[PDB]
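See structure below.
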Amino acid sequence: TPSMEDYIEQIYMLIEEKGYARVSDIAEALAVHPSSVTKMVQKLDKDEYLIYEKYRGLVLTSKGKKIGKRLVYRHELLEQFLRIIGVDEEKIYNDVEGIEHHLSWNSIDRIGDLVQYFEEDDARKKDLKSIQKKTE
Amino acid sequence: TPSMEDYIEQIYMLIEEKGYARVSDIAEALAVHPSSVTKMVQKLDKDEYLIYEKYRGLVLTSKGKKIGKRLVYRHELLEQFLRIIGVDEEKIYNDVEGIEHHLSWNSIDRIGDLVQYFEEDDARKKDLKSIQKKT
Amino acid sequence: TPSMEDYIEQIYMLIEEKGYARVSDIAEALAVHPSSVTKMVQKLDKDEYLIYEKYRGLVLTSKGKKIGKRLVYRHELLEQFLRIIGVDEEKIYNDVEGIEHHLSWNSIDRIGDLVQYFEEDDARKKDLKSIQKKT
Amino acid sequence: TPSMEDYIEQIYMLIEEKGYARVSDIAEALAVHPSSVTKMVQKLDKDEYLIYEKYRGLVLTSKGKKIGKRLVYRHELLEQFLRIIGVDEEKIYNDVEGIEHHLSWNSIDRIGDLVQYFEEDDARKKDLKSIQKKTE
DNA sequence: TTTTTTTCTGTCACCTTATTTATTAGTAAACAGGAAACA
DNA sequence: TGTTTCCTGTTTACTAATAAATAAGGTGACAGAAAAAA
Ligand SMILES: [Mn+2]
Ligand SMILES: [Mn+2]
Ligand SMILES: [Mn+2]
Ligand SMILES: [Mn+2]
Ligand SMILES: [Mn+2]
Ligand SMILES: [Mn+2]
Ligand SMILES: [Mn+2]
Ligand SMILES: [Mn+2]
């Protein structure tokens, strides 16, 4: 099930952004009651993804850092992919969070071929925009 | 919603392919126990997607067909997109059935424009492979 | 082929009505034991009138559709004939299912002209009723 | 049922045509092997319709001759009906023998009314004959 | 010489009984929370 | 803000029961021969 990965994603993003992994701010961001977060963090601490103390914040382990880096790579790739294709901003975030878990790594690899195709050249992007507008 | 769209999609595909949809066919197509299929047909009948006759069969109403056609169109379009981009053959069917239900129809339409950008010209499909090969 | 034409006739009607033909519904329609329905379905499958799938169902082929479409027209025409002529509605169905399989198509074609002769005017049917009401 | 009525019908027709009915005449009339005729004469002896002798012949009783004339009436009426509406002369007989056994007597009476309707006025036949060719 | 009955014996028509599969109806129980509590 | 303790539906199998579809056997009228009676 998909709900297992986003906690690692969020913990990584949070310790890079503000160095403060905590039970509070990862709850409202997911729009869930903090008791579910309390249960999940304690479930996955037992799988070596975390470092924890009864009155201290969380820290990532050696494997958690690189797993989270891959997750952030995937999320950041897909956001700019969808912007290149041209879906309006209001849609992008939840579209990415919807698909990011079900794509296999072969598809994430081959999407890298596609995103570079429209970024290392100026013209192909404008051809794609011309087609996009020709039947809007 | 996703979990009902899967059943509408599969029922439509079976009707289209062979003219009748059976509980024992939907169960394999979805890889579920048939009790779930019957308990879900008796749930789609009250939303008027289906006409359900107990121990006899089921049929799509005019509401159901209009949805099923769009669902199958989305399925084929996403498969063709992944095939144009070059995903491994065995993985395409696993990825498409995963992502398809979370995608807004807005991005489905924009993918429908992306697919024809490359379908328009034989040159582009290997210009892209010129990006691929230098990895 | 009287005994064989009835199955195709009823299967066509039942597909147009329900959307699917089931062995038990055919058995009730022809008023026979369902094993006699199975035994005849497996024969129509080898005469190529229909496609049969074991424990799954039936589909009419291009032969069977065009045959049954004509048989149903014959049925409706004979019902309309006996209803024009003044027979009480109890016995019309039994008479039709009795005679329809023994009439040649020349007879059917001329009965169509007779029915049209009576449906193109109103005075003709009342002269016919006026002769019935004294002979 | 067909094979039960047609022996009375054909025996009556032969008795009125020639004054006597042999077993061979019935076998040829129904196109069957004569032993099938004798084993049916056994079934009719049991039912009072006729008088039988082991090697001499058949004679209809007062019961048989009443029914046989009504069956001959049905035959002649249906033949005249099919001949009025324009069926080809060679097609008539085989169509009559097919339906005479399944039409109930109510339909036969109504068919008699229909035959009267055309036989009492010549113009109706001309109207029907015009429409009969209008679209061939 | 030609019918006209008595047996032989074959397909067949259709139903009864049994069997194999498919469909439906509860029971359960592990999940995913989540309303009150704390600190 | 950092968690704990019972509640509270959801989702899916599983196990039973219920019916539907199919196959293996019988009967038994109806032909069609081929001898036999006349
Ligand atoms: Mn996520
Ligand atoms: Mn993400
Ligand atoms: Mn689907
Ligand atoms: Mn799909
Ligand atoms: Mn019929
Ligand atoms: Mn009919
Ligand atoms: Mn007859
Ligand atoms: Mn006759």
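Chain D is numbered as in Swiss-Prot; the shown residues are, in order, 3-138.
The way this entry was determined, per its header, is electron microscopy, 3.1 Å.
Even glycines carry a Cβ here, placed using N, Cα and C.
Among the features that Swiss-Prot reports, Mn(2+) 1 binding site is placed at D:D8, D:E99, D:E102, D:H103, with the record citing experimental evidence. Other Cβ atoms within 10 Å of the Cβ of D:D8 (mutagenesis position), summed over all protein chains shown, number 18.
Annotated Cd(2+) 1 binding site per Swiss-Prot: D:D8, D:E99, D:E102, D:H103, in sequence order. The Cβ of D:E102 (Mn(2+) 1 binding site) has D:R76, D:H77, D:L80 as same-chain neighbours under 8 Å, each 6 or more residues away in sequence.
According to Swiss-Prot, the feature Cd(2+) 2 binding site maps to D:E11, D:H77, D:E99, D:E102.
Look at Swiss-Prot and you will find D:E11, D:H77, D:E99, D:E102 tagged as Mn(2+) 2 binding site, backed by experimental evidence.
D:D8 (mutagenesis position) falls within a helical segment according to DSSP. The mutagenesis experiment D:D8 to M is recorded by Swiss-Prot, whose note states: Binds only one manganese ion, in a pseudo-hexacoordinate geometry.
According to Swiss-Prot, the mutagenesis experiment D:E11 to K carries this note: Retains selectivity for activation by Mn(2+) and Cd(2+) over Co(2+) and Fe(2+). Can bind Mn(2+) in the C site, despite alteration to the A site, and adopt active DNA-binding conformations. Non-cognate ions fail to generate fully active complexes. If you take the C-beta of D:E11 (mutagenesis position) and look for same-chain residues 6 or more apart in sequence within under 8 angstroms, you find D:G70, D:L73, D:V74, D:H77.
A 10 Å cutoff on Cβ-Cβ distances gives D:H77 (mutagenesis position) a total of 16 other Cβ atoms nearby, all chains included. In three-state terms derived from DSSP, D:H77 (mutagenesis position) belongs to a helical segment. Here Swiss-Prot describes D:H77 to A as a published mutagenesis experiment; the accompanying note says: Retains selectivity for activation by Mn(2+) and Cd(2+) over Co(2+) and Fe(2+). Can bind Mn(2+) in the C site, despite alteration to the A site, and adopt active DNA-binding conformations. Non-cognate ions fail to generate fully active complexes.
Each residue contributes its Cα atom, and for D:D8 (mutagenesis position) and D:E99 (Mn(2+) 1 binding site) those atoms are 9 Å apart. Other than D:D8, D:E99, D:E102, D:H103, the residues of this chain whose Cβ falls within 8 Å of the Cβ centroid of the Cd(2+) 1 site are, in sequence order, D:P4, D:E7, D:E11, D:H77, D:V98, D:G100, D:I101. Listed in chain order, the residues near the Mn(2+) 2 site other than D:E11, D:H77, D:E99, D:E102 are D:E7, D:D8, D:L73, D:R76, D:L80, D:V98, D:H103, each with its Cβ within 8 Å of the site Cβ centroid.
D:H103 (Mn(2+) 1 binding site) falls outside any helix or strand according to DSSP and counts as coil.
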